[PDB]
Amino acid sequence: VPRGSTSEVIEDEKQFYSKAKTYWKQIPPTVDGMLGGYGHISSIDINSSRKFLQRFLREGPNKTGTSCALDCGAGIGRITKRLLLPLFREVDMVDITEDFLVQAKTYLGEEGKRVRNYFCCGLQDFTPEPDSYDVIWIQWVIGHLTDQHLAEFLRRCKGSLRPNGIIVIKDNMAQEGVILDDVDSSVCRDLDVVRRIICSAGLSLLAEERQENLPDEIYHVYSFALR
Amino acid sequence: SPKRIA
Ligand SMILES: Nc1ncnc2c1ncn2[C@@H]1O[C@H](CSCC[C@H](N)C(=O)O)[C@@H](O)[C@H]1O
């Protein structure tokens, strides 16, 4: 029987969060650090994310705005730099690892002057301002929250969307069940589990896409656009 | 991060 919830795999919630914090504190503040030794795939990832996002920026009744985005688990700002800053007047970043947000100021260069808030906080403790973001981008971090905290965070994100705003989740997906990585202190969930959590948060899918052109050996990666 | 299937 596969596991369907983080409560089947997390022995101790406080340790699940504390171990993850310690893990990221000792990762280099680099693109390769952000991507776990896969820094080389960054351009494939960004190109796909851009195409995915552009579907929502077309003119019409439901056009997503371009005033402000929120990058969640932003790290040093890989996605902020190459995807979001070019498309959004301002960007806010949130990440648990202070050293990454310090590095971001260097990494982002002159364009980083348009990063407005650098929030150093776990997502589980973060309440984004109501009616503030056109796009909330959550990439390669949902596995660091419990199911309850992920559901709650998505509810809070829903409340922070501007009219026509969207949440995007892009992350590793398990073939089946909920799989603990006890080294980085994270889980990988199957598509059914993730969809269940999204539904629990009062959100709906606008689109879902598998990331192509990745190394064969890694977990599959999917993008979801939600409102 | 992206990572090897365990
Ligand atoms: N509970 C939590 N809340 C917010 N950020 C977290 C977190 N647990 C881990 N992180 C952050 O999650 C990031 C994972 S690495 C991925 C970075 C970025 N999303 C990108 O794709 O380039 C790290 O920056 C780490 O500090």
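We count from 1, first residue shown onward.
Yeah, the Cβs are placed from backbone N, Cα and C, and that goes for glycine too.
The secondary structure of A:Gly73 (S-adenosyl-L-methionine binding site), as reduced to three states from DSSP, is coil rather than helix or strand. A C-beta separation below 8 Å, combined with a sequence spacing of at least six in one chain, links A:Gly73 (S-adenosyl-L-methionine binding site) to A:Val94, A:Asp95, A:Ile96, A:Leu123, A:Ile138, A:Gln139, A:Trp140, A:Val141, A:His144. If you look up Swiss-Prot, you'll see A:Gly73, A:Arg78, A:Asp95, A:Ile96, A:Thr97, A:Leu123, A:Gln124, A:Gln139 marked as S-adenosyl-L-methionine binding site.
Annotation of the published mutagenesis A:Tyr23 to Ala (Swiss-Prot position 19) in Swiss-Prot: Reduced methyltransferase activity with CENPA; the original residue is retained in the structure shown. Using a 10 Å Cβ-Cβ cutoff, A:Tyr23 (mutagenesis position) registers 16 neighbours. DSSP assigns A:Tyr23 (mutagenesis position) to a helix.
Looking at Swiss-Prot, the entry for mutagenesis of A:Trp24 to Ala, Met or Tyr (Swiss-Prot position 20) says: Nearly abolishes methyltransferase activity with CENPA.
For A:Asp171 to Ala (Swiss-Prot position 167), Swiss-Prot lists a mutagenesis experiment annotated as follows: Does not affect methyltransferase activity. When secondary structure is read from DSSP and collapsed to three states, A:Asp171 (mutagenesis position) falls in the strand class.
Mutagenesis annotation in Swiss-Prot: A:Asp171 to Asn or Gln (Swiss-Prot position 167), described as Abolishes methyltransferase activity with CENPA; the structure shown retains the original residue. A:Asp171 (mutagenesis position) is surrounded by 22 other CB atoms, counting those within 10 A of its CB over all protein chains shown.
A:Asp181 to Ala (Swiss-Prot position 177) appears in Swiss-Prot as a published mutagenesis result, with the remark: Induces a slight decrease in methyltransferase activity. A C-beta separation below 8 Å, combined with a sequence spacing of at least six in one chain, links A:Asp181 (mutagenesis position) to A:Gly143, A:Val187, A:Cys188.
Considering only the recorded positions A:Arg78, A:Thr97, A:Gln124, A:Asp171, the residue whose Cα is spatially closest to the Cα of A:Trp24 (mutagenesis position) is A:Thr97. With respect to their backbone Cα atoms, A:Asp171 (mutagenesis position) and A:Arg78 (S-adenosyl-L-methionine binding site) stand 15 Å from each other. Recorded residues A:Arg78 (S-adenosyl-L-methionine binding site) and A:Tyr23 (mutagenesis position) have their alpha carbons 19 Å apart, per Cα-Cα distance. Checking the recorded positions A:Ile96, A:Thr97, A:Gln139, A:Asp181 against chain B with a Cβ-Cβ cut-off under 8 Å leaves A:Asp181, in sequence order.
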